[PDB]
Every structure is written in structure tokens, then in C-alpha cells.
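> First the structure, which I've put down as C-alpha cells, then a few questions once you've had a look.
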Amino acid sequence: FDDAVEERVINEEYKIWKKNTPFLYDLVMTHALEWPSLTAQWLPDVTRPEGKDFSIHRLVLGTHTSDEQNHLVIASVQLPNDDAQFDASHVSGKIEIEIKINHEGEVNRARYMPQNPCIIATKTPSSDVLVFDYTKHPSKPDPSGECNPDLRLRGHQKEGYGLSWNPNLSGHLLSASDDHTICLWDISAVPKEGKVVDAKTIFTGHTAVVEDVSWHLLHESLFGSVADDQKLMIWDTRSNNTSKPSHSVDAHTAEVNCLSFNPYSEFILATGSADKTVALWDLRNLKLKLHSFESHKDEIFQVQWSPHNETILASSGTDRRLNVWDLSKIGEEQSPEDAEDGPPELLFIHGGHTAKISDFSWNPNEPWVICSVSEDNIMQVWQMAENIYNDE
Amino acid sequence: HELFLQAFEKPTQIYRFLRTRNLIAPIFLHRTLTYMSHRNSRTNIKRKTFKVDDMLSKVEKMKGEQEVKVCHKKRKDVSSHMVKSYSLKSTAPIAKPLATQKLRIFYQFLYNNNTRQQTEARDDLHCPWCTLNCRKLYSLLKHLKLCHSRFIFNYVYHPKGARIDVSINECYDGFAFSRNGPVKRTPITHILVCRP
Ligand SMILES: [Zn+2]
């Protein structure tokens, strides 16, 4: 019953956080989604209306229900412009659902195709991976519940979470599953009519549940995978052996849950593990772990590089906190008082969530804006106080 | 008369309880707060010079210079193995190669409007509830005012002198709740911060 105490202790600390938000953020928007989301992905488009005090940003959210109909969600976020101020505690329209498409099961992950962001792949609790074109379905859903996935993709025996669209190769989509396999679908050529598509290739390397999968950002033939193997694998599509990857790295001391490649480096990537640390890897030499980001107090499930900064990285886990790391800060001299707070590499802690953070996304248009969604149904659109990373 | 603990003590403990708890897992770094700015001894200039590709070369040099049926799935909670609830040198270990004159402030405690018990902590601007060294007097007041809202802090200057009048706040009480699996909520936005 220490869990019942843990509840008040959480809320006393949520109050303290709230009270200080003005001194830690340039922006905090907090929204209770009708049903909680297991995914968050900032869409790349921005509507900048003529002479308005804001911009329109869109998000690829989803649902998770307790015996209710599930949806593929696209909501819209109104973000203020630099000159403009505006403050609310909603009655106004700031965050709202644009489209709610019928989905058959809770949305594990939802990721848009970089090439055509109208196309969204989804990881479903059922074996199959679905692809929807939000333009191909109405903005107001069908009350029948009748979910018509534009394309169905079979090859997995179980559900999973890892999902990656190849940037440099249109239609190439990768899935990670509890079935130890990675499936590769090519929808580009082979679009046809036939709603069901069987995987082009299946990667049977990992010895436990495959947690994540992501393509490399410059090589179209390279991708990485992490499993409960406590390992990270570097795969080359070009190779004929679908059981052996190019490299199998002993990444962590526990279950690795996520990987993210640096958008500025063709070598750097990071991995998030159950071992409560983020590991830094260089593709050039995988025999050496570059560094272990220490601060998380529980399992890490999402590790993501900031699009706007080469040295900025963020991580979210089961400690209800999201940490922001600056590599440029690694091994900097700290005062005993400075040291007291955290490693120099630790730039920021986001204490706005009262529950485990499921996903988070860096806004691709507004530097330092992050969307972090938790199981308590809360969605935050935050941005840390500029003085934290900026110098006059 | 020591009846003052009937108003105080309880909050003093809630804050002492949280001191041990918050040291373990923070809600924020004190150094990140705008009023705690000075805690951070370091700067941001090392970033426009920093190139992540140059990191391996350094690590290599370092190493070289060494001679209701609710199933709790690990990712979600769907409504042995998979906890069931019913209520009706290896790369593996941690690697960190690139790392390796005194003022007196009086605290006047007020209880049932009047009656003041005055404790002085000449220990500079250290927080009486969470031990933290606020270092600067402006910071201490903000710290107290925001991190200890169960109390009402009022600064009074005097050439003798300086004092913080501590009373018990009378208006205290997206939160946490007892949830089994997924829960339906009523959608509502809130803008907590918005700086131009
Ligand atoms: Zn304190």
C-alpha cells in the first residue's frame, strides 16, 4: 500500500513543479486527451495564417481504450508567434482533433511516411501492421467502427512497437515485434489494389523480444535494432544472410528498448535501456561505448535526437521524467553546488508528468518544443526557458 | 505556548519527507530555474565549437593512453510472467571516458494571526525545510515561496534586522489517480506558461 502513499507524494511534487513552471519554461500547454495515447509524432507541416498571433502545428496521436472503439488521431496545436503573447486555461481553441479514423485495436505506434506524410503506418495489438492515408478517410468517423486499413501488412506473429519508414527509399517500412523478427515491406512499387502485402524480407537475428528498429539516415541499405537481447544490431539489407547482421554490439546490462540515429552525424546513434542509462555509439568503431547518460531512476523507453541541435538528445521512461542531454557538456568542471543538481551533460528534467511517459516528439518547426504523452491521458506541449541553452 | 505544532510540524515533516524523496528523483534541476541561475557555474559557449564526430577519436586516445482482467504488459496496461490484476572489456557496462561576510536571517513564525516564535539561521540563505543553499536572498524568497507553498513567506527588512515572516497558507487544497488500465477523461487544455 506504499503505492497509495506514492500517489499523494507524486501530487505534492506535481504542485511544486506547477508553481515553478514560470521559471523553467518559455511554454507549457497541458491537455487531457479523451483516451490516453501510446504514440506522439509531430507532423512536418506548418500553417502560418496571414496576420495571426499563432501558427498551426499537427500531431499523429492515437488511442488506448478500456473496452471502447480505438482511433488513429490527428490533432492540431496552435503555437504562438514570437512577438505575440496569449495565455489561457480553457474557453478557447488551442489543441483539438482534426481527424479521428477508425482503428482495430489500441495504437501501439503511428508513424508517417517522410516522402508523403498523409500516409501513416501503425503498430496494432494484432499481429498485422496497417497503413492509412488520412486523405482517403473522412474527417468525421464512421460510427459502425468499421476500420478499413488502406493496406494490411503481414509477416509478424505478435504485436510490437518499433516502426521505421526509410527516408532515402520511399515505401520501405520496418517493424520490430515480440516474435524476435524484423519485417520489411516495400509499398512504393507494388502499390496495386490488393489490400494485403507480405514482407519482402524478414530478419531473424535477435534472441529475445525486438524492442525497436530504425533506418540509418544517409545509407538507404543500413538500419539498427535493439532487443531484450541486451544488444544492438547493425543490419545491411544488401546482405543475403537474414540471420546475421553486420554488427551485434553488447550494448547494455539489461533490456535495450530504443535506438535513435543522430541527424547531423552519419556515425552517431544512441540507445535507451532498462539499465536506466542512455548509451552513445559511433558506427565507425562499435568496440568502444562512447558514453553512458546517467540520471534516469527507472527503465528508458524513448530516446530521440533534437532536429535542430547536433549535440541535444532526449530520453523518457518509467520514472515519469523526460531528460534533455547536451553532449557538448560531457566532462565539464562543476562547482560542488552545480554538481549537486546533476551531471554537466544533463541539461534539463521535465517533471510535468504524473505517470509513465509513453512517447514524445521534438517539434520539427519550433526549436526546443517537445510533445510528451503519458498514460494518465496527459499531453504536454512544452519548451524550456531559453536562458537554459542560450547565451547573450 | 507550544500549540504552534498543531499548525506547523505537519508541513515541516511533509517537506522533510520530500527532502529525501526529491534528492533521489528531481522534478527539476535547481540550476535550470531562472531565479537559481547562479547555481550553474558553467556556460553554453562550448556548443558552437562541439562536433560529435570528434568524440570517438578522443575515446580512442583515452583507451590508447592506458598501458476485472487487467494484464500489465511491460509497455502498456491492457484491460507467470505478465502480471495479472483482478479487482471487481564488454561494451555492456557503464562507460564515461570523456568525463573522468555571513549574514543572519531571522525567521518569525506566526500562529493564530499573533504569537511569534523567532528562529535565526545565520547559516546564510539555506532553506529551513529542504536544507538547499539558495546563496542569494532574492532566490531564497522565491525558493521558499514556490517550493514551500504550504506556508506564506513575507520578507521584512530592518537594520538589525532582515526577517522572513512565516505563516500557514490557508488556500492549499492533470494530477494522479487510482487507475487500473485505460480511463476516459473530459478533454481540456490549459496554458501554464507563455513567454514572449
Ligand atoms: Zn526548500
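Here chain B follows Swiss-Prot for its numbers: 83-149, 189-200, 242-250, 368-379, 424-496, 511-533, in order, are the residues you see.
Cβ atoms here come from the backbone N, Cα and C positions, even for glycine.
Below are the features listed in Swiss-Prot for this protein:
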type	residues	note
MUTAGEN	B:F86 to A	Fails to interact with JARID2; when associated with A-90
MUTAGEN	B:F90 to A	Fails to interact with JARID2; when associated with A-86
MUTAGEN	B:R196 to A	Fails to form a PRC2.1 dimer
MUTAGEN	B:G518 to W	No effect on interaction with PHF19. The PRC2.1 dimer forms but is unstable
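Could you give the neighbours, burial and distances for every feature on this list?
In this structure, B:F86 (mutagenesis position) is part of a helix by DSSP.
Other Cβ atoms within 10 Å of the Cβ of B:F90 (mutagenesis position), summed over all protein chains shown, number 18.
A simple way to gauge crowding: the CB of B:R196 (mutagenesis position) has 19 other CB atoms within 10 angstroms, across all the protein chains here.
Counting every protein chain shown, the number of other Cβ atoms lying within 10 Å of the Cβ of B:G518 (mutagenesis position) is 20.
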> Can you filter B:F86, B:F90, B:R196, B:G518 (the mutagenesis positions) down to those whose Cβ is less than 8 Å from some Cβ in chain A?
B:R196, B:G518
> Who sits close to B:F86 (mutagenesis position): which same-chain residues at least 6 apart have their Cβ under 8 Å from its Cβ?
B:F432, B:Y434, B:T438, B:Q440
> Since 44 residues are absent from the deposited coordinates between B:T379 and B:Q424, report the CA-CA separation in Å as an integer.
34
> To the nearest angstrom, what is the straight-line distance from the CA atom of B:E149 to the CA atom of B:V189, with 39 residues unmodelled in between?
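Taking the Cα of each end residue, the distance is 62 Å.
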